[PDB]
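As structure tokens, the structure follows; a few thoughts come after it.
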Amino acid sequence: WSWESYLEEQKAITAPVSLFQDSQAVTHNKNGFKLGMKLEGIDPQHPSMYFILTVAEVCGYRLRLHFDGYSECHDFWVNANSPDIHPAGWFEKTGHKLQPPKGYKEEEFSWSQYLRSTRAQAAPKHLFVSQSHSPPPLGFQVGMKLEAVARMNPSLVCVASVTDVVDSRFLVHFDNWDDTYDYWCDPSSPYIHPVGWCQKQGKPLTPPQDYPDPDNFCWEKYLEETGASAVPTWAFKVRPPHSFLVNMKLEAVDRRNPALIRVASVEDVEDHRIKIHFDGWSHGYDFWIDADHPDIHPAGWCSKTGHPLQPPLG
């Protein structure tokens, strides 16, 4: 099974490499991670928290991460060029807090001792794209407020704060709302707006949870109450809409079993998101995803990275 013949057969076209951020397209970097190596990384489900992680599996340019001491049903995949993982000792040097592996207390964890008691190695520093050596995102500092879209199913534009900054990105948090809604962005995200955007758009702004007298939430009053400043307008450099067109083919990670990447097709589009359909499967599986999501790639990504591509259901 090659893409050449599948295109010839379906009389289809692939989404050009130029439509992808090149972190989604780069295939020539070597994956240096090895089974057993230990490191630090955020919990996808709680992006504001850091844990000790172990490389559970290596496949192509990807790897499965395991929360030391916890159940294997929490393992998740990332690409080797993921900005959400860091080398051992990162949190300490960056002043971040670490959630100790199951069984330890924050006051009894030292990499030195830990590696020795587990007879393991820390993944070398030269594998991580993110280890705080980069220039912070311009104009976005911890404590600043803004309006951002929360994937609350359905989505809402809520009052939010920058609660963490790492290298070139920041973490958006929704005031007094559940932690799990946080997400890392950069200044060009299409989901963030400056304080006051909603009012100027004539849209409803969702105030903090249980904020007294929600109906009359007032940004100026709130910034006064918190002493927080608003992310300055100039800092927002929203990116242009993507140019993926319907029917273009590409490769996407199966979110029913992320260990697998299938042949995919653009089913529909919006300004910043595309709808994935896995060739040969029901449409019940279609799903929307941001155009810059790290789990979609140009055709041939698997082959070039040594990862198995699942052909359309035959």
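By Swiss-Prot numbering, chain A shows 274-587, in order.
Determination method: X-ray crystallography, 2.2 Å.
Cβ atoms here come from the backbone N, Cα and C positions, even for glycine.
According to Swiss-Prot, the experimentally introduced change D316 to N is described as follows: Does not affect binding to monomethylated and dimethylated peptides. Every protein chain considered, the tally of other Cβ atoms within 10 Å of the Cβ of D316 (mutagenesis position) stands at 20.
Swiss-Prot documents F447 to A as a published mutagenesis change and attaches the note Abolishes binding to monomethylated and dimethylated peptides. Abolishes binding to p53/TP53 monomethylated at 'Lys-382'. Non-local contacts of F447 (mutagenesis position) by the CB criterion (under 8 A, 6+ apart in sequence, same chain) comprise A421, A423, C431, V432, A433, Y454, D455, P481.
All protein chains included, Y454 (mutagenesis position) registers 17 other Cβ atoms within 10 Å of its own Cβ. Under its mutagenesis entries, Swiss-Prot includes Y454 to L with the note: Abolishes binding to p53/TP53 monomethylated at 'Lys-382'.
Here the residue is the original one, while Swiss-Prot reports the published mutagenesis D527 to N with the comment Does not affect binding to monomethylated and dimethylated peptides. Of all Cβ atoms in the protein chains displayed, 17 besides its own lie within 10 Å of the Cβ of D527 (mutagenesis position). Taken residue by residue with DSSP, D527 (mutagenesis position) is part of neither helix nor strand, so it is coil.
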For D316 (mutagenesis position): DSSP state (helix, strand, coil)
strand
Assigned conformation of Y454 (mutagenesis position) - DSSP reduced to three states:
helix
In whole Å, how far does the CA atom of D527 (mutagenesis position) lie from that of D316 (mutagenesis position)?
20
